[PDB]
Number of protein chains: 2
Amino acid sequence: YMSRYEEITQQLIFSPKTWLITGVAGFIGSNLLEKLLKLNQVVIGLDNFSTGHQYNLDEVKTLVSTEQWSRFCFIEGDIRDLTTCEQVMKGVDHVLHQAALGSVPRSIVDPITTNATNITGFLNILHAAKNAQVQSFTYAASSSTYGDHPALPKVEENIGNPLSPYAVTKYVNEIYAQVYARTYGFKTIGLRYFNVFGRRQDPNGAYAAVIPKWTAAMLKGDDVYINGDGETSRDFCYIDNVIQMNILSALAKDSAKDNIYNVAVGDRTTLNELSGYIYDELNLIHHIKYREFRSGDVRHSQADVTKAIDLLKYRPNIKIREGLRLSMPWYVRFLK
Amino acid sequence: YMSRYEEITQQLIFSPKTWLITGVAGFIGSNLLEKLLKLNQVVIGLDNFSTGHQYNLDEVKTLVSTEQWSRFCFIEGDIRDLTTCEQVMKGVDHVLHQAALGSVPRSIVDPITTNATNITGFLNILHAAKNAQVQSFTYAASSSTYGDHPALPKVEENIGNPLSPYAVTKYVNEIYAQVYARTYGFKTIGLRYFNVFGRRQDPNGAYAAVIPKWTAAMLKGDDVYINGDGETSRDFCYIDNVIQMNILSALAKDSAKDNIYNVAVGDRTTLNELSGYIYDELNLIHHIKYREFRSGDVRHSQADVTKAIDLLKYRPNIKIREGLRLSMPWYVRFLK
Ligand SMILES: NC(=O)c1ccc[n+]([C@@H]2O[C@H](COP(=O)([O-])OP(=O)(O)OC[C@H]3O[C@@H](n4cnc5c(N)ncnc54)[C@H](O)[C@@H]3O)[C@@H](O)[C@H]2O)c1
Ligand SMILES: NC(=O)c1ccc[n+]([C@@H]2O[C@H](COP(=O)([O-])OP(=O)(O)OC[C@H]3O[C@@H](n4cnc5c(N)ncnc54)[C@H](O)[C@@H]3O)[C@@H](O)[C@H]2O)c1
């Protein structure tokens, strides 16, 4: 039971608010959109369809009622444009900022566009939000920000040197957010996501994340690569845990704001064990080679989620194996 | 004797190199331009005249020969435009990046503009320099990167939380520089300036620094305002000391790069002390109210310059009073 999250969602349905979701056409944004519309929220979406897709928005349309869909106002535009950011902020209560160009290797190969998207765009949205006096502001940060810190499991206060331009940009979001609290009284929540997965995570394209990239490949009958020795290990976090955490963050009591939280389940899986869970869930619905470590990649990864548990009453309820089970039917349909 | 510095400057007279100075029309930039043309160097300059001034360049022109000035190629443009950054990098040996919007309070009022210039702009010059494979890259960092850290004197490896949007931007310059070393092998030097003063520092405008602002006010018979009880203290650093450090860093051995250095004297002077020094020096060349502490003002600032002295062979040989003596005639001339 996700007790606190149930209670908060009940408040929202009784007293609905206006939400802004940036990155709404993407993986996490469109999952947020689906749950907020199902709570009868008014939703303002912004996306530029860089890595996001209109098909994600069309899919969410078919999953909600007509009245629910009628409260979604979609704005095609770019967070790099401050005017656009101010326009979409108007009358907004709760900001969920997901728009960014993700991926460590992308940042290495084009630190420039990435900087513009992830620092300039973040600041534009942060500043428009402060000026519009929104009730809350929650933004996607990253476990990449732990960098080379050798400690396991990862604890929020203890971070290392950032190991790529992507790590830098996300860390910069966090420091601007803190400076905003201290200089303006504008209290935010940053969510360090660990390896999120689930429906509508893009499997196509050179930057695909390991779960949908492998899922696709096994469905193709293609080779399943493994960047390095395979002992690299991760806290894979099903999207529903992330949706819980965004919504708990948006309605957090004030003293839980101006804080960073790990967003994950606290477990660890190696590239090598995941391969098998994926085969088994897929193989259940009727259907491997080693190589060089990837550049600027974090070696080993497990979150300590004690802080979200205690301060927000986060209750992660969906673990790697069940998330895969829940996720595979989506991949079959999308790829068939 | 500034002796490694003398050896380096003698060598440059004998073997000119091509330098890029961004912010060339500003206080520190035009002073670098002056030194470099007098050393017969080839200098590419870049400035948008946002806080810099064409009269600064006209002044440098009157101080160097026709043949020296003919080695100055000046481009009016903006570091926020990557193309411009690439163009001015061509043929460049040594980068001295000074272009930025200074001032903590400017950044509080308009964090967006300060971000675009200080982070986007800085990243464009760093990236173009890396791509051009220049010999050296040195950038203007800031003592505001110490933030709330309580150590005093300030030592480079120990820093705190940044306290304004400005401080965020200058800290991010350092982080990007370190990440560029790590990921592309491009090793830079960051110079944490402390309260620099001297000729061509702008006395006009909401954000003038204390030394020129007071100097101008005494020359006009305007009220000199002390923000607080005047026991507040700084490590005021004459320009020539900064010129020295820039040149020592452009020519540093490889082991001294990918390092941050404080640039200052090592001394502390109170606002009360300073107001007396300024008066004394001016009135030798011939011619006060207390109010509220500036809000969110640092109380005491003093640099440990051990690292610069040991690793770069820096000599902080101009202290505050001699610096004021050297600067006062330029203000007298400038304002009469
Ligand atoms: N999925 C994970 O494992 C993970 C891990 C760490 C951090 N994150 C962060 O989570 C957020 C959501 O990521 P996601 O996995 O859903 O990726 P995604 O690529 O699916 O979503 C990003 C969305 O933002 C939009 N966007 C990008 N730049 C934009 C711009 N300039 N203006 C407007 N829209 C823009 C894209 O079109 C896309 O719809 C991002 O900030 C990402 O950095 C995700
Ligand atoms: N003066 C100090 O005590 C001090 C203290 C800490 C750091 N610094 C840093 O030293 C550097 C030089 O500062 P300064 O005191 O000479 O200030 P300044 O304002 O006199 O000089 C900065 C120059 O940069 C130019 N510039 C700004 N934005 C630009 C852009 N986008 N494109 C092209 N040109 C641009 C301005 O027009 C100006 O000529 C800056 O990086 C400043 O932050 C100075």
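All residue numbers given for chain A refer to Swiss-Prot; the residues shown span 4-290, 296-344 in order.
Recorded method is X-ray crystallography, 2.1 Å.
Each residue, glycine too, has its Cβ placed from N, Cα and C.
When Cβ atoms from all protein chains are considered, those within 10 Å of A:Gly29 (NAD(+) binding site) total 27, not counting its own. Positions annotated as NAD(+) binding site by Swiss-Prot: A:26-31, A:50-55, A:81-82, A:101-103, A:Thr120, A:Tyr169, A:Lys173, A:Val199.
All protein chains included, A:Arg237 (substrate binding site) registers 24 other Cβ atoms within 10 Å of its own Cβ. The substrate binding site feature in Swiss-Prot is assigned to A:145-146, A:196-198, A:213-216, A:228-230, A:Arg237, A:302-305.
Quoted from Swiss-Prot, the note on mutagenesis experiment A:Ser147 to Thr is: No effect on epimerase activity. Under the three-state DSSP scheme, A:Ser147 (mutagenesis position) falls in the helix class.
DSSP assigns A:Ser236 (mutagenesis position) to a strand in the three-state reduction. Annotation for A:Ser236 (mutagenesis position): same-chain Cβ neighbours under 8 Å, separated by at least 6 residues, are A:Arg271, A:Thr272, A:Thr273, A:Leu274, A:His308, A:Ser309, A:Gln310. What Swiss-Prot says about the mutagenesis result for A:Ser236 to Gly is this: No effect on epimerase activity.
Swiss-Prot lists A:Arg271 to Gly among its mutagenesis entries, and the accompanying note reads: No effect on epimerase activity. A:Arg271 (mutagenesis position) falls outside any helix or strand according to DSSP and counts as coil.
Swiss-Prot lists A:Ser309 to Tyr among its mutagenesis entries, and the accompanying note reads: Abolishes epimerase activity.
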Might you list, by sequence position, any residue in that chain lying six or more from A:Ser145 (substrate binding site) with a Cβ less than 8 Å away from its Cβ?
A:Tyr169, A:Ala170, A:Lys173, A:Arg195, A:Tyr196
Cα-Cα distance linking A:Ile214 (substrate binding site) and A:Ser53 (NAD(+) binding site), given in Å to the nearest integer:
21
Distance in angstrom, CA of A:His290 to CA of A:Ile296, with 5 unmodelled residues intervening:
17
Which recorded positions out of A:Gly26, A:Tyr169, A:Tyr228, A:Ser236, A:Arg237, A:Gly304 lie by ligand 1, going by a Cβ under 6 Å?
A:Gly26
Taking each of A:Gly26, A:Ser53, A:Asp81, A:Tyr169, A:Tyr228, A:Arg271 in turn, which of these recorded positions have a Cβ less than 8 Å away from a Cβ in chain B?
none
What is the Cβ neighbour count of A:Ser309 (mutagenesis position) at a 10 Å cut-off, with all protein chains included?
21
Just to be sure I understand the packing, how many Cβ atoms besides its own are within 10 Å of the Cβ of A:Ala102 (NAD(+) binding site)?
28
